[PDB]
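**Q** Mind having a look at this structure? Questions to follow.
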Amino acid sequence: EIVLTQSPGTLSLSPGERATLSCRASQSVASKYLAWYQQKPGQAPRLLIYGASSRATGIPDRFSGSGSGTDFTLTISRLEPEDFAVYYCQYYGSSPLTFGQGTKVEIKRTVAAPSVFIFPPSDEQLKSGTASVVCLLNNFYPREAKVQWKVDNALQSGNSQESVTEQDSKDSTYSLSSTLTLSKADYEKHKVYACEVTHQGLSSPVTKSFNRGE
Amino acid sequence: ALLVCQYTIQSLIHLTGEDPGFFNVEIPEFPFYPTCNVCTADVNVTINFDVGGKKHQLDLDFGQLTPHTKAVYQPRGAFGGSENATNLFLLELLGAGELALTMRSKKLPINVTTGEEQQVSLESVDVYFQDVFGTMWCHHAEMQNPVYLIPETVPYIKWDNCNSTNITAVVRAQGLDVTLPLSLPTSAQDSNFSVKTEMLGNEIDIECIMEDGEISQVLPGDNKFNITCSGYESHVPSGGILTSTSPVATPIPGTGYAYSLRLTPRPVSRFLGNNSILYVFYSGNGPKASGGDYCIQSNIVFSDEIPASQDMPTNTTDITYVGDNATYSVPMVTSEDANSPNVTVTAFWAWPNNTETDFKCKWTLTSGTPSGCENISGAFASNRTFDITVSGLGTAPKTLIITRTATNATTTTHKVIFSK
Amino acid sequence: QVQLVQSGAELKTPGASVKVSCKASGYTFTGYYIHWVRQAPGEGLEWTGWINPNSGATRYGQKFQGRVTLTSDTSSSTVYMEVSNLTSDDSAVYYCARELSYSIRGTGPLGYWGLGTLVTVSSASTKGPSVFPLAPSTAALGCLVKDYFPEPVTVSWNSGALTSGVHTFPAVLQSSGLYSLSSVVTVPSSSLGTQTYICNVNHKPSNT
Ligand SMILES: *[C@@H]1O[C@H](CO)[C@@H](O)[C@H](O)[C@H]1NC(C)=O
Ligand SMILES: *[C@@H]1O[C@H](CO)[C@@H](O)[C@H](O)[C@H]1NC(C)=O
Ligand SMILES: *[C@@H]1O[C@H](CO)[C@@H](O)[C@H](O)[C@H]1NC(C)=O
Ligand SMILES: *[C@@H]1O[C@H](CO)[C@@H](O)[C@H](O)[C@H]1NC(C)=O
Ligand SMILES: *[C@@H]1O[C@H](CO)[C@@H](O)[C@H](O)[C@H]1NC(C)=O
Ligand SMILES: *[C@@H]1O[C@H](CO)[C@@H](O)[C@H](O)[C@H]1NC(C)=O
Ligand SMILES: *[C@@H]1O[C@H](CO)[C@@H](O)[C@H](O)[C@H]1NC(C)=O
Ligand SMILES: *[C@@H]1O[C@H](CO)[C@@H](O)[C@H](O)[C@H]1NC(C)=O
């Protein structure tokens, strides 16, 4: 059995520059039995390099391969937002096929302010007996943003969830959806509901609120 | 108890890929003298096994080797093994004085110590070779990484979905040679050709691919490429040639241009049985272009006759002497120098009709007086060269067969014809 | 031409009994090697095993200690996989791949990959999802899908339309042991009175 260790792990570089991802093998692996793969979030992986230097048909020129002995590196030269995927190094030829740990590559983007959209619970959901108020941050690169819920000027701490999409491959932005789940009678007992968003590039916390019954 | 070796030559068997089901070892060292119908050779085989960390030993016996009568020799003795280990071994004669010991590795040959241990790993195979002069040639093929034995993997799942052709593939001296005509929709300058072979039989599963990968650019006519087959390697490796019988530059769609693919997978054992199956998967490619994957299968049969003369390579030289004092000098053998512990030179008249009469001309470094070899003076002079001198000739084109060997050298043989 | 049409979205019991089809087409199904690479949500790809559709030669990973059973029939170009054991940590996405070209006994790089089949081992029951609309007001509207336990859940918008504005968020595991996600599409805020957007989520049911 053979072990492979992938060193970088996370790059988080600028839109366009050389990203040298390394992958070291414990044993003296043959110079042709190493591969490289690219898996975008949600999709399946795709072959990038097969003979350790050979590039598979269809692959871009930016994808260069290098390596011999135990030190193998793949060089992405020209970066762009369509390279957010996670890259793996594989070994094939021995009975136990070995993969790498992966290396998530992140593309930089200018500081973009998020657009906030608050959604009250639908009456169809109120008929079920459990209300949920959603708060939406559409597009923002920094990915660090605090979404504090507020009911009648009172902070809500443990009654809400948050979901963040990974950096998309078009403009390198993120999205957030915070769901505050309140009880039925609890929702009927309160009048206002506010979603406060503190994010870089705004210089001011942005609050989107609404009165119950508008 | 056993025999003592003289001029031992050890090999290093290296397995490529995985084990197909047999264990082939070629031995080109042993001498097979030319122009001799009375030259027999007794061969005993000793094999060392490792069952559970403890060493083992298996003694075989193939008896005399009649060169001009039988090609495939099945052993007629076993002193270290199981129930019937004599059907698990084949001693095949290739051309130019080379044997090939083949053993099926999916059935246990020995079981004397434990019963339910499947950690049997073959580590070294030793082959003895009795010479006509009495020399005890030996060979020691040692495994680089000894592979274990997985027996009886239920192999008879033969299947038939591949376009069948009426032609058959022949295997002569373990060497397969097939010529398959096929058609490809692409041209020659756009084709990235690639081929794979797979032979299925009773328990064997060999897989041959071209180590070169896909063909870079299919040149017009006679595209050669080396192919690597799974199992145990061999010199003069497997090869293939795709000769394009198509003067194509800008192909028109729909036209299937004819190609000629000739394959020669080298390490093909006989344990596939007659009417075995040989699959061939060929496919041209490109930027996901035409030349879709196809398949052609055909029956493979084994030739029982030797497709050559078992006589080893022999440099023929003429000597136009006068009178009766005819002389000839034997040069140095390939892998030797002045520092050689034992060097042997033997000679005998062509087409010998007696065993205990003609094979008396032996010479070592510390000898030179043959027992009963007449009118042949052998002097081991300086320069590490030998000097043969034949007396008592005239108007009779006698021929002499000389053979020289050293410790770490490859045994060579000359044929001198004394005319005029 | 190569196609690896994987089949199934399986929520399986603690005592394993599972099977995935992985239809294959577009080449000689007999000549190429098909591997299976599992990916658990644990930051890693791991190879399970491969099979030769010509001789039935199957090989499996040594970590599994004999738990996989990989078979294949050649009348229909499919390769069935079974991982039936006492499955503890075997909730992963099982990918069906084919090597780039020919190789000697399963040593080709995987060039053609399948859609992937997500199996999830859990002792909890199968919970049906609940969908509720996110009415708009200021140029976006959405659709919420909560309370579903089975992780595999998709959401379509306007029956294929709304490609450059759709935003489907990952699922969040609630303290009740279930998941919930929301999809949202941005709209020009001017064609709202004309265009009617419909949210079609398909896990067990399909609604507006
Ligand atoms: C070949 O030479 C090596 C060293 O030169 C020696 O150790 C070995 O014994 C020789 N082979 C034989 C068969 O004597
Ligand atoms: C091989 O071994 C057998 C033992 O039965 C013996 O009779 C025979 O002479 C041996 N062959 C030789 C020494 O060439
Ligand atoms: C096989 O490979 C060797 C080394 O690459 C080369 O010299 C030889 O020509 C090849 N065989 C053929 C038939 O071309
Ligand atoms: C020949 O075999 C190929 C391999 O699949 C197949 O596509 C083709 O249809 C076959 N030709 C005929 C005439 O059946
Ligand atoms: C079948 O095997 C026999 C050996 O018993 C051989 O003589 C014969 O040639 C084989 N058949 C063919 C078609 O080669
Ligand atoms: C050389 O080999 C012969 C047998 O052919 C043997 O009698 C002799 O003792 C050997 N001498 C040396 C020095 O090895
Ligand atoms: C042996 O027999 C052959 C048979 O043709 C004969 O030509 C030859 O002279 C005989 N004697 C020798 C020493 O070869
Ligand atoms: C020694 O080597 C020379 C090199 O020219 C050769 O002519 C000669 O025949 C050899 N033998 C003797 C005994 O000189």
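Using Swiss-Prot numbers, chain B covers 4-423, in order.
Structure determined by X-ray crystallography, 3.3 Å.
Cβ atoms are placed via backbone N, Cα and C, with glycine included.
So Swiss-Prot lists these for the protein:
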- B:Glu21 to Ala: 40% loss of interaction with host CR2 (MUTAGEN)
- B:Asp22 to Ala: Complete loss of interaction with host CR2 (MUTAGEN)
- B:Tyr151 to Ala: Complete loss of interaction with host CR2 (MUTAGEN)
- B:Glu155 to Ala: 60% loss of interaction with host CR2 (MUTAGEN)
- B:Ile160 to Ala: Complete loss of interaction with host CR2 (MUTAGEN)
- B:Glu201 to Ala: 30% loss of interaction with host CR2 (MUTAGEN)
- B:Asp208 to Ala: 60% loss of interaction with host CR2 (MUTAGEN)
- B:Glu210 to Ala: 60% loss of interaction with host CR2 (MUTAGEN)
- B:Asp215 to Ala: 30% loss of interaction with host CR2 (MUTAGEN)
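Give me the local environment of each listed feature.
**A** In the three-state DSSP assignment, the secondary structure recorded for B:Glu21 (mutagenesis position) is coil.
Over all protein chains present, the Cβ of B:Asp22 (mutagenesis position) has 19 other Cβ atoms lying within 10 Å.
Taken residue by residue with DSSP, B:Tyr151 (mutagenesis position) is part of a strand.
All chains included, 9 other C-beta atoms sit within 10 angstroms of the C-beta of B:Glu155 (mutagenesis position).
Sequence-distant neighbours of B:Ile160 (mutagenesis position) (same chain, six or more apart, CB under 8 Å from its CB) are absent.
For B:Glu201 (mutagenesis position), the same-chain residues 6+ apart in sequence whose C-beta sits under 8 angstroms from its C-beta are B:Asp208, B:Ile209, B:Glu210, B:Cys211, B:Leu281, B:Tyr282, B:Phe284. Following the DSSP three-state reduction, the secondary structure of B:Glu201 (mutagenesis position) is strand.
A 10 Å cutoff on Cβ-Cβ distances gives B:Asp208 (mutagenesis position) a total of 24 other Cβ atoms nearby, all chains included.
Classification of B:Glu210 (mutagenesis position) by DSSP places it within a strand.
Around B:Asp215 (mutagenesis position), the same-chain residues at least 6 positions away in sequence with a Cβ under 8 Å from its Cβ are B:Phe228, B:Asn229. Secondary structure at B:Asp215 (mutagenesis position), as computed by DSSP, is coil.
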**Q** Is it possible to get the count of other C-beta atoms within 10 angstroms of the C-beta of B:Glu210 (mutagenesis position)?
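**A** The answer is 26 other Cβ atoms.
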**Q** How many whole Å apart are the CA atoms of B:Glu155 (mutagenesis position) and B:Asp22 (mutagenesis position)?
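**A** The Cα atom of B:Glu155 (mutagenesis position) is 13 Å away from the Cα atom of B:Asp22 (mutagenesis position).
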**Q** Report, in whole Å, the straight Cα-to-Cα distance of B:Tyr151 (mutagenesis position) from B:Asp22 (mutagenesis position).
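**A** B:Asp22 (mutagenesis position) to B:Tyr151 (mutagenesis position), Cα-Cα distance: 9 Å.
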**Q** Determine the Cβ neighbour count for B:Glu21 (mutagenesis position): the number of other Cβ atoms within 10 Å of its Cβ.
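**A** Excluding its own Cβ, B:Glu21 (mutagenesis position) sees 19 Cβ atoms within 10 Å.
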**Q** Between B:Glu21 (mutagenesis position) and B:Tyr151 (mutagenesis position), what is the CA-CA distance rounded to a whole number of Å?
**A** 11
**Q** Go through the mutagenesis positions B:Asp22, B:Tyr151, B:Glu155, B:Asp215 one by one and keep only those whose Cβ is less than 8 Å from a Cβ of chain C; report them in sequence order, or 'none'.
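**A** Answer, by Cβ distance to chain C: none.
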**Q** Restricting to the chain of B:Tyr151 (mutagenesis position) and a gap of 6 or more, list residues whose Cβ falls under 8 Å of its Cβ, or answer none.
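**A** For B:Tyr151 (mutagenesis position), the qualifying residues are B:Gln121, B:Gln122, B:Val123, B:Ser124.
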